[PDB]
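Scroll down for the structure; my scribbles are underneath it.
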Amino acid sequence: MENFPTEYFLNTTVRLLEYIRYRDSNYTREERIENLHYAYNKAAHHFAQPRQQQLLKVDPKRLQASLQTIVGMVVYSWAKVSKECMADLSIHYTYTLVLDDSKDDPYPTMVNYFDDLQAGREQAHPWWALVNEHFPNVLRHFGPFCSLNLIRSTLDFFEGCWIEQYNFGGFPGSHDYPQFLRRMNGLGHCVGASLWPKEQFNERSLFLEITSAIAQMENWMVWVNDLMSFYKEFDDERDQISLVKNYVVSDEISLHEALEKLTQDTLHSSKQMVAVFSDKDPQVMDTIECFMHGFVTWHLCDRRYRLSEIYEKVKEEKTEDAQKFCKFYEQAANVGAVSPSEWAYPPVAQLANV
Amino acid sequence: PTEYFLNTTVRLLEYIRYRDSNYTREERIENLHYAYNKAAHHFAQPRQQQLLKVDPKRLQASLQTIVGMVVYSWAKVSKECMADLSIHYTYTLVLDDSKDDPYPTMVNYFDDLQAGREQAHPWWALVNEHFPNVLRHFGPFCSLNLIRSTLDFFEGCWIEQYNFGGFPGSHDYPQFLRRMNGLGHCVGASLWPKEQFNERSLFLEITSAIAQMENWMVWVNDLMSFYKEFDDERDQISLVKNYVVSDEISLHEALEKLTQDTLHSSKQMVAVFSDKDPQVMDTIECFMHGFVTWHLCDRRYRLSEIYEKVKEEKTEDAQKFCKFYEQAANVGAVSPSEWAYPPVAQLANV
Ligand SMILES: [Mg+2]
Ligand SMILES: [Mg+2]
């Protein structure tokens, strides 16, 4: 199909939003902007420090854009946490997105990973040096259990990026590969566990609800990111691997059948997320609900996903799905579409030369 | 109770055509003793005896169960490798049985780690101190997988202490927890010692083996230990029991789902690795058949109590289980007195 499944894509997206009850929040634009600027400002000063500028090899423009996309993701989906927590998570998730830009083989820098770690010597891989040095700022907002989940998920992520340098979709017939990889690079347990600051949640008292949230949120969060990204990756000949593309290669099926699997898995996860938490601790279901809505709003408003294009193509159309979609899209824009000039300034590079 | 258990075992053993031609009696014994002997001297050291709070009797039984597992499944690795792995997997089995809350000793996990201070939790203190003896056998990628899987496992035991089978409707919980405490990437990666495999040359094959072997291994173990669990189920929270609670299905449907996954997993393991590097295929097969032999023979899985209460048929079922249980017993049934000696306690006391 040299043609993007617009009708199909519209149907699945709409059903998703209905399933989760995509709606309005008491999260006002003024509030969004206060948080966006706050998280961005702290993170920008952090990455402009000389040490960060030195060990972190990233093109300034790509770093600028990666940060802006992460602050938006965190401020929008982690609506219930403090400003400091939004800012610290913003730094952490920016480090993870940036590692994706590296092509350097980790092998030589991991030869002594364990012994250095055990001995307390700075890690040879500069990414780990920066990330572990900064980790305490993130972990101070959480209890021991949630902290362990963040630490594990970030280690899994490092391995995920190592594996991806091989641009490997999986051996035909290796059915377990696709999801094995998506979970490795998903940060599912990092996200899931980072939603529960010890400041407003008691880890020990809500252990079972948190653990369940982590387990269920892992798959929802990544599957939704895959679905929403399916448009920008469709004609991207540079990106050769993804959950859907690997389904195609590893399971030996069509892109349509791979998209079908993703869409069914995504809806089943949404339906079950609601069915499980719609009657547990209120604050928990609130964080969970704000995350699902925020996450979707972020995908719809960030130009990285180019969803404005699909909107603009079915803007004036009589079909049911199209209208439902546009209304949703329009909703998101009302609270989500904010000019970067209102919060993302000054540029990281500017603060860097100072 | 079920005798159906025989069905969803025969189907498996039959599909993989279970045949453990690994080792010769003399070889199995030689490795079992070497492995046991090094591990035994390690766990009998004063520092180990002190920080590792375990009843001697349990330690003794756990060590023998693991040495068997390792020697029987990691058939192509050196004697030293089997020994060091036996020590590591014995530490994991011990933590699995612990009841001491991790919470208070994990409060400063990261800061102590980053600073290079001994961890507060005694298990971590020992396992991390010993870890290099295991890692020296592998390249950086495999080592990372062992480290991650062991960390995941620690979290799995933490969660397990809540005897929670998941909220009804939480379809993702059962497998989430199983992978967490399954040591899948630890097993899958510990199969490729740098001594005989090149981590860079076979990156893709190894990565694929870890992904596929993670599920085959855990699923096969779940199936084989269904008896040992349903029976004296001291409020257990196994994969099968969690499928029932979370997916809201009969114990039968659950056990049926597991076997189907296991069959499919076995199918794909062959389809993918048959025509690939022969040395890789060899190690994979030796693990699969060896792993089965160990389940059929090791006391821990009480599959004997089932052999004797089923000797009464001659078809394709019931007589198939006994037929297999016999094949396994021939090569795998070895008297502990031939390798597991002297007792850890004896070495410890001296
Ligand atoms: Mg990709
Ligand atoms: Mg346990």
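Chain B uses Swiss-Prot numbers throughout; the residues present, in order, are 5-354.
Recorded method for this deposit: X-ray crystallography, 2.3 Å.
Placement of Cβ uses the backbone N, Cα and C atoms for every residue, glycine included.
As given in Swiss-Prot:
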BINDING   B:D100, B:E164  Mg(2+) 1 binding site
BINDING   B:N225, B:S229, B:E233  Mg(2+) 2 binding site
BINDING   B:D239, B:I241  Mg(2+) 3 binding site
MUTAGEN   B:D100 to E  Does not significantly perturb the overall structure of trichodiene synthase but leads to an increased KM, a reduction in kcat, as well as to the production of anomalous sesquiterpene products in addition to trichodiene when incubated with farnesyl diphosphate
MUTAGEN   B:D101 to E  Leads to an increased KM for Mg(2+), a reduction in kcat, as well as to the production of anomalous sesquiterpene products in addition to trichodiene when incubated with farnesyl diphosphate
MUTAGEN   B:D104 to E  Does not significantly affect the KM and kcat for farnesyl diphosphate
MUTAGEN   B:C146 to F  Leads to the loss of activity
MUTAGEN   B:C190 to F  Increases the KM for farnesyl diphosphate by about 1.3-fold and reduces the kcat by about 2000-fold
MUTAGEN   B:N225 to D  Increases the KM for farnesyl diphosphate by about 6-fold and reduces the kcat by about 28-fold. Leads to complete loss of activity; when associated with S-229
MUTAGEN   B:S229 to T  Increases the KM for farnesyl diphosphate by about 77-fold and reduces the kcat by about 9-fold. Leads to complete loss of activity; when associated with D-225
MUTAGEN   B:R304 to K  Does not cause large changes in the overall structure but increases the KM for farnesyl diphosphate by about 25-fold, reduces the kcat by about 200-fold, and leads to conversion of farnesyl diphosphate not only to trichodiene but to at least 2 additional C(15)H(24) hydrocarbons
MUTAGEN   B:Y305 to F  Does not cause large changes in the overall structure but increases the KM for farnesyl diphosphate by about 7-fold
MUTAGEN   B:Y305 to T  Increases the KM for farnesyl diphosphate by about 80-fold, reduces the kcat by about 120-fold, and leads to the conversion of farneyl diphosphate to an approximately equal mixture of trichodiene and an unidentified sesquiterpene hydrocarbon
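DSSP classifies B:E164 (Mg(2+) 1 binding site) as helix under the three-state reduction. When Cα-Cα distances from B:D101 (mutagenesis position) are compared across the binding-site residues B:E164, B:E233, B:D239, B:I241, the shortest belongs to B:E164. Considering only the binding-site residues B:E164, B:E233, B:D239, B:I241, the residue whose Cα is spatially closest to the Cα of B:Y305 (mutagenesis position) is B:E233. Taking a C-beta cut-off of under 8 angstroms and a sequence separation of 6 or more, B:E233 (Mg(2+) 2 binding site) has the following same-chain neighbours: B:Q240, B:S242, B:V244, B:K245.
There are 13 other CB atoms within 10 A of the CB of B:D104 (mutagenesis position), with all protein chains counted. Residues from the recorded positions list (B:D100, B:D104, B:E164, B:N225, B:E233, B:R304) with a C-beta closer than 6 Å to any atom of ligand 2: B:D100, B:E164. Between the alpha carbons (Cα) of B:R304 (mutagenesis position) and B:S229 (mutagenesis position) lies a span of roughly 9 Å. Take the mean position of the Cβ atoms of B:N225, B:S229, B:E233, the recorded Mg(2+) 2 site; other residues of that chain with a Cβ within 8 Å of it are B:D226, B:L227, B:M228, B:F230, B:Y231, B:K232, B:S242, B:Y305. Residues near B:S229 (mutagenesis position) in space but far in sequence (CB under 8 A, at least 6 apart, same chain), listed by position: B:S242, B:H299, B:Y305. Taken residue by residue with DSSP, B:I241 (Mg(2+) 3 binding site) is part of neither helix nor strand, so it is coil. The separation of B:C146 (mutagenesis position) from B:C190 (mutagenesis position), Cα to Cα, is 8 Å. Of all the recorded positions listed here (B:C146, B:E164, B:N225, B:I241), B:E164 has the Cα closest to the Cα of B:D104 (mutagenesis position).
Counting only the Cα atoms, the space from B:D239 (Mg(2+) 3 binding site) to B:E164 (Mg(2+) 1 binding site) is about 11 angstrom.
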